[PDB]
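See structure below.
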Amino acid sequence: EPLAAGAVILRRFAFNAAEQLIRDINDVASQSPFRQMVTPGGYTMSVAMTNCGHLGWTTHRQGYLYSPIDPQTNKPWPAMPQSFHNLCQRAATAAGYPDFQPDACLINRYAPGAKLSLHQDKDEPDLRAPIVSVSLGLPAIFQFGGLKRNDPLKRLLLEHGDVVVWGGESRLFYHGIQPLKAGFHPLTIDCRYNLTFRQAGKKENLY
Ligand SMILES: [Fe+2]
């Protein structure tokens, strides 16, 4: 029996691909800079973000959505790097999702003390498609609950190279990241990067 129904934890799965993945995060950031987006309550997120791929998650007039254009540059988000595409496919396939074809990758950067409040990934057209998570750099405590608010939370440390394929029931769980502890990592220096691959466009975009 699993810790999270439908989730597939692949520890250190991206450990070897880590250095290249980071070079690509930096490349993506040179075009679409990391920016701290504004929350519903008007607060600035402590986590900094950016996207790559055809679609990118962002804020838009009191709402949140996937856009083919970066509002900060008025240009498309950078294309999905080969390292990203490859790693995701290998993880998705190993987890039993060979047809998963993400068109969006939200890149999160956590500086010491950065955290992500509880939320569900429900902005995607088809929730049967999983979300592949890739952690890099400083370790973080990932928390997840259930399908509804105020449900009992479970914690899980996510470390450098860890990949989790959130499929099945786990795909809809409320989740977040507790305040990042300060520290040092050879490849990221003083932060943690997290990539979350999503199939954000409707199936028609595949034809
Ligand atoms: Fe999320």
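Sequential numbering from 1, following the chain as shown.
Going by what the header records, the deposited coordinates were determined by X-ray crystallography, 2.1 Å.
Cβ atoms are placed via backbone N, Cα and C, with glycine included.
Under mutagenesis, Swiss-Prot gives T39 to A (Swiss-Prot position 51) with this note: Slightly reduced activity towards single-stranded DNA containing 1-methyladenine. Reduces affinity for undamaged DNA. The C-beta environment of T39 (mutagenesis position), restricted to residues of the same chain at least 6 apart in sequence and closer than 8 Å, consists of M45, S117.
Annotation of the published mutagenesis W57 to A (Swiss-Prot position 69) in Swiss-Prot: Abolishes activity towards single-stranded DNA containing 1-methyladenine; the original residue is retained in the structure shown. Close to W57 (mutagenesis position) in the fold, though at least 6 residues off in sequence, lie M49, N51, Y64, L65, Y66, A104, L106, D123, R198, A200, each with a CB less than 8 Å from its CB.
As annotated by Swiss-Prot, substrate binding site applies to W57, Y64, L65, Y66, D123, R149.
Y64 (mutagenesis position) has a Cβ environment of 14 other Cβ atoms inside 10 Å. What Swiss-Prot says about the mutagenesis result for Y64 to A (Swiss-Prot position 76) is this: Reduces affinity for damaged DNA and activity towards single-stranded DNA containing 1-methyladenine.
For 101-201, the entry in Swiss-Prot reads domain 'Fe2OG dioxygenase', with the evidence type sequence analysis.
DSSP gives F197 (2-oxoglutarate binding site) a strand state. Its own atom aside, the Cβ of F197 (2-oxoglutarate binding site) has 29 Cβ atoms within 10 angstroms in the protein chains shown. The feature 2-oxoglutarate binding site is assigned by Swiss-Prot to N108, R109, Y110, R192, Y193, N194, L195, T196, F197, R198.
The Fe cation binding site feature in Swiss-Prot is assigned to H119, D121, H175. Counting only same-chain residues at least 6 apart in sequence, those with a Cβ under 8 Å from the Cβ of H119 (Fe cation binding site) are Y174, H175, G176. According to DSSP, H119 (Fe cation binding site) sits within a strand segment.
The number of other CB atoms found within 10 A of the CB of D123 (mutagenesis position), across every protein chain shown, is 14. What Swiss-Prot notes for the published mutagenesis of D123 to A (Swiss-Prot position 135) is this: Abolishes activity towards single-stranded DNA containing 1-methyladenine. Alters substrate specificity, so that the enzyme gains activity towards single-stranded DNA containing 1-methylguanine.
The Cβ of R149 (mutagenesis position) has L118, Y174 as same-chain neighbours under 8 Å, each 6 or more residues away in sequence. One mutagenesis experiment named in Swiss-Prot is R149 to A (Swiss-Prot position 161), and its note says No effect on enzyme activity. Decreases affinity for damaged DNA.
If you take the Cα of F197 (2-oxoglutarate binding site) and the Cα of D121 (Fe cation binding site), they are about 11 angstrom apart, rounded to a whole number. Within 10 Å of its Cβ, the residue among the binding-site residues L65, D121, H175, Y193, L195 with the fewest other Cβ atoms is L65. Close to the recorded Fe cation site, the chain also has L118, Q120, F173, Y174, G176: residues not among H119, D121, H175 whose Cβ is within 8 Å of the site's Cβ mean position.
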